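The block underneath contains the structure these notes are about, expressed in structure tokens.
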Amino acid sequence: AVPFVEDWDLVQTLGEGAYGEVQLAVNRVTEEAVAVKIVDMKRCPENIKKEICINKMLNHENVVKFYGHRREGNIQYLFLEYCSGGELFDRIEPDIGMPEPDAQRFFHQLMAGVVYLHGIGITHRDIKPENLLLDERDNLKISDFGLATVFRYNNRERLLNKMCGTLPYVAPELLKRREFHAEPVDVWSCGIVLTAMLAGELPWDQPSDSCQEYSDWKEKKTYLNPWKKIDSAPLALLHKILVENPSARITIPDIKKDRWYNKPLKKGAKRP
Ligand SMILES: COc1ccc(-c2oc3ncnc(NCCO)c3c2-c2ccc(OC)cc2)cc1
């Protein structure tokens, strides 16, 4: 009943996506901020319709909250939780990474978000530091469900076959096999994200037989970069995640039992 609370000012561009751009909107009355993802549809309808649908299913503290959407002509609007900390990508110093206690905390929160999605039968399919945003308290939130899909419905798993994602994060089976299980693919990409956080570099362009850096890993040459920059404990976890055979790859229940994952490293937030 308050006269102007449906009014938002568009205060700046947060960035450009393929679809279009994202602008920071601020309520004229409350000063609440939200991100507005703008998707130029004459530039596709299949992508955004499913993205919205999937967003309506989601409610979790480590997943960017979906507030709504409007069609306003040929433009789709998605109203989303504003994550003022920006991309996890920007917290990774090239060639260095970040402090191991920060990397562990981000990884904990990433697993909590991924457990949530998988528990409701959704696979994100493009996990990478660009899509892991950070709120004002540096809490990690999984964003962009534009490539997400259902892998479980009525308690029945469906195998995937659409190739998608981003090559350096993509699991080797998605390049080698016609069909593959969804969950190990997201586990793999989380491993590449962990590697990036701890070494400040991606291990290979793609996990194919034709990629020298990938062969080196499969030959256990961890005296090379990026592996040499990583302490033995997290590296042991990475040996379990970055396993070529997805049926042998560690699952998330088992990641939660891993020694590094459970290693005390980090004290509270600066006077919490
Ligand atoms: C410090 O600079 C920035 C830049 C972007 C953002 C940002 O905050 C967001 N909150 C919600 N969604 C967001 N993006 C859409 C998917 O959910 C953002 C972003 C943002 C927006 C666009 C972008 O493209 C480069 C990268 C990050 C936050 C801070």
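The residues of chain A that appear here are 2-44, 48-276 by Swiss-Prot count, in order.
The backbone N, Cα and C atoms fix where each Cβ goes, and this holds for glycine too.
All protein chains included, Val23 (ATP binding site) registers 21 other Cβ atoms within 10 Å of its own Cβ. Under the heading ATP binding site, Swiss-Prot lists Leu15, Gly16, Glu17, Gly18, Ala19, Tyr20, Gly21, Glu22, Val23, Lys38, citing sequence analysis as support.
One mutagenesis experiment named in Swiss-Prot is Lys38 to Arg, and its note says Abolishes kinase activity. The local packing around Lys38 (mutagenesis position), expressed as other Cβ atoms within 10 Å of its Cβ over all shown chains, amounts to 24.
Of all Cβ atoms in the protein chains displayed, 19 besides its own lie within 10 Å of the Cβ of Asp130 (mutagenesis position). Mutagenesis annotation in Swiss-Prot: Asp130 to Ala, described as Abolishes kinase activity; the structure shown retains the original residue.
Following the DSSP three-state reduction, the secondary structure of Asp130 (mutagenesis position) is coil. Marked as active site, proton acceptor by Swiss-Prot: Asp130.
Quoted from Swiss-Prot for the published mutagenesis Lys132 to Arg: Strong reduction of chromatin-associated CHK1 ubiquitination. In this view, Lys132 (mutagenesis position) is surrounded by 22 other Cβ atoms within 10 Å of its Cβ, with every protein chain counted.
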**Prompt:** Should we count any of the recorded positions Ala19, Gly21, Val23, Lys38 as near ligand 1, judged by a CB under 6 A from one of its atoms, and which?
**Reply:** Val23, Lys38
**Site with most surrounding Cβ atoms, counting all protein chains shown within 10 Å, from the binding-site residues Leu15, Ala19** = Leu15
**Fill in**
Not counting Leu15, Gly16, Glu17, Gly18, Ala19, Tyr20, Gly21, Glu22, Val23, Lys38, residues with a CB within 8 A of the CB centroid of the ATP site are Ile39, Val40
